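> I have a structure I would like to understand better, so I am pasting it below and will then ask my questions one at a time.
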Amino acid sequence: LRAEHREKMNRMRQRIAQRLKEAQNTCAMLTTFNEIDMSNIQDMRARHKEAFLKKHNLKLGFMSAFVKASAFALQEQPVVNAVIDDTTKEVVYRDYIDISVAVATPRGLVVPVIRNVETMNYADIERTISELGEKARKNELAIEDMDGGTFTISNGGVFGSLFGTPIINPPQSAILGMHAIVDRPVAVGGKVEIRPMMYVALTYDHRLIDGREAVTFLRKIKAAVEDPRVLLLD
Amino acid sequence: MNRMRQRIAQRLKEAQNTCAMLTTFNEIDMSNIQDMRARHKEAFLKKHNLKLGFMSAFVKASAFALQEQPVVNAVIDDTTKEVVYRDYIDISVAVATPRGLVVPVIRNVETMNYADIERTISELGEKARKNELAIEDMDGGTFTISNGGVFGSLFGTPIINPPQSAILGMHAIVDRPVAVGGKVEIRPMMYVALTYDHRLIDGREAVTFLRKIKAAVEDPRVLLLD
Amino acid sequence: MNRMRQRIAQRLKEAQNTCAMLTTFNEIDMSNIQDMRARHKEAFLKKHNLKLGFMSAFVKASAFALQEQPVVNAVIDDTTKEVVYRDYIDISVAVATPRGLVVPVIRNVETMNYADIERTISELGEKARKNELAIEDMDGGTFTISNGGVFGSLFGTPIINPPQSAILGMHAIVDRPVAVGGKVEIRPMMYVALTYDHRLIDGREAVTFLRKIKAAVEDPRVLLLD
Amino acid sequence: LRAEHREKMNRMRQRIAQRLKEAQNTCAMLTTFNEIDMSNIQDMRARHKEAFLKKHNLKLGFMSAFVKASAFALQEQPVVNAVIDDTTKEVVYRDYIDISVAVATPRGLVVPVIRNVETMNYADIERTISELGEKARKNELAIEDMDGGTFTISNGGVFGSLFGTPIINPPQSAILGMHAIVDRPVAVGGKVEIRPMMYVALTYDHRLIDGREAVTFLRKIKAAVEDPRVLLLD
């Protein structure tokens, strides 16, 4: 039996598909990959998760380690923070860092913005994600705090993808895509151990960001997650 | 270049300028398929006069995943800005013969088993080989398998057949060290890819789709269960 | 004894005086069924709200063997001395509740999977438990499974439900030493029995029938193949 | 779709089903089982199968070991050779041994008779089965040499049954049913070895044969297959 039926799409879905194709026809997107060893983050979460819950009443997750390491890399290379506006053919630098965090709730995808990430620590980031996660869950999430982001983390790794290519939020110039954590054999010190590792991806605008600047950017995020004490040093 | 190659390059650029294509990857352990082919390949040839291959395991697992999530089966027609659902499953199979690429269609995959799929591929493989393959059975597919793995590519990005919304790309089988149970074994594994339309399919629905194909090839008894 | 027990003992002796019953035995290794139930019982309960048991593996393997040899599906009617073939498969399942034995019928087993069989047994098990089980759905079966193995019998001889021609009797699962690959392992194995009508079914056709049920329980991936 | 169609059975199948029910309503059938270790037969076939083919142009099988051991047990206990005729209520002894051998060909079951088994050896039995097997295969098998048997071997073991109950050929009083050969663990000498063993069955008439005489009969067949040198001795 061969049955097909035409259901229509509303005017809201019209604009979402319209903005999506404008993001590809504007900027020349490329993608680069790397690989992060997640051993120093898990034992940080293994021994300090109990004193964190007693003192702050929050959960200690992986997400706050990637947001704080992203603000570290952006303030070193400001060209990734930049945006090309094709109205006056201008290059708009910024001096503030607002990282948008895609948190997929039951309803669907929402992308709220964490404001002024430069001065925070892991305790401040965890407050911001938790209470704003409750806002969008019961649908009280405003429009005015969903725009103006300068960089975007995309957790598509809570479902188990190995690696993949993300899509740029069109008022920005780059996006980081984190993925699932698997145990794979690793050659460390000339021996074959098993360590939990993650593939990461970075989709960047090649009109603005150089091919070597995107590699150095993603290599700097790796150094601040394989060893989070670099945030206190250089 | 002739006028036929004019239109092929024309349709190819229309597929990129219409839909916003992205790609996601995963990895399948092919151990339960090979020992199925190791002990049952002799009773299969005596009883059916066919060869037992890898291809029929991917076609049957693809019809299983499509009937669970019908949004991958859908197509956006930009004529009336419509979303066309379908209730039938027709998987197109790219079988590269000596002449070149051909993409015939297997019709109504929902009711078949491995024996029915193997008949359909084998006799239609002989049709396109000696060039008697009609035009009327090359269109209307809803999903596409692309075996580019008979040449030895590690992984790569496929291209969407433009009346469809997704495509699966299988690749070469290599022996790589695998951490299973806290120990380092060697098991034959395959990288797979899924190129999807981001206008229609969500970013989390493409991951769940390819994760469901993996469960029906790492353990083919799920086709009898849920 | 009441007039109901009069007729039950009357029908029982008519089943012996009509057909020439014989019995044949075999032995099934239940290792591939238990690890199927070991890893998929949690995703089965979350997605279907049912329990994953042994019974649905024997009902689906019985419909596989009957559609290959239709002579076991046949019935001799001695009214016109006729041989009545059938093209449908209705397996009767004896489910001993607290009240006693009841034999309801599962209709049209050819198109089902393990999920469909488990729905049919579970909700109809609740009907006969609280005594709302109708008469109209207790007759017309073509084959019968008899679980007398929930009490711990080793093996034994069942009795044919008189409008049918064969009956399968499953039994208890014990761990016994097994010579596999030239070594002595311990594996859970079951004895099975098949009581058949020798007027209709040949002596070699009953052996081939029970050997085919064994192949679809020692390896349940044959249901996807030949 | 529920379709059923009535195809009739011919007048030949009428009588076969008629004779079958007369065999149950006449004699009180019981069944007893035992177990034979087939190790001394297989190494007899392992070393002498080449000199047997060169000198006789025949194949050395399992069947001739069971036919010769059956004529040995019948000439020791003549009561199994007997037949009760209910015409004059008589007990008919016999002094000859004619073993019927059911050899299932492609066409179906046929039961020809081997005549005068008392004087033969393994070479004579193998000639009789082989050339008469070719007769019934191309359908030249006469009627006059299918009746008058006194005992019956039933090879239902070429298909792989474990054990089962056979049916008595109605002019006889007993039937032996051999089965498949499997490797099972065996406690021999206080140790657990693996040896190829066969289950056998004997369906007997309890009107004539005693319950202890059927056990002693099947125990005597076992001794002449576990050790075939008893045929030269006692």
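Going by Swiss-Prot, the residues shown for chain A are 221-454, listed in order.
We read in the header that electron microscopy, 3.3 Å was used to get this structure.
Every residue, even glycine, has its Cβ placed from backbone N, Cα and C.
Annotation comment: Swiss-Prot describes A:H426, A:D430 as active site, evidence class experimental evidence. Here the residue is the original one, while Swiss-Prot reports the published mutagenesis A:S374 to A with the comment Loss of activity. Experimental mutagenesis is annotated in Swiss-Prot for A:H426 to C, with the remark: 16% of activity. According to Swiss-Prot, the experimentally introduced change A:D430 to A, E or N is described as follows: Loss of activity.
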> What's the CA-CA gap between A:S374 (mutagenesis position) and A:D430 (mutagenesis position) in angstrom, rounded?
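Each residue's Cα considered, A:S374 (mutagenesis position) and A:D430 (mutagenesis position) end up 22 Å apart.
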> Only counting partners 6 or more residues apart, tell me which same-chain residues put their Cβ under 8 Å from the Cβ of A:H426 (mutagenesis position).
A:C247, A:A248, A:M249, A:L250
> Are there any residues in the same chain, six or more apart in sequence, whose C-beta is under 8 angstroms from the C-beta of A:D430 (mutagenesis position), and if so which?
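Listed in sequence order: A:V299.
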> Which secondary structure state does DSSP assign to A:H426 (mutagenesis position), in the simple three-class scheme?
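In three-state terms, A:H426 (mutagenesis position) counts as coil.
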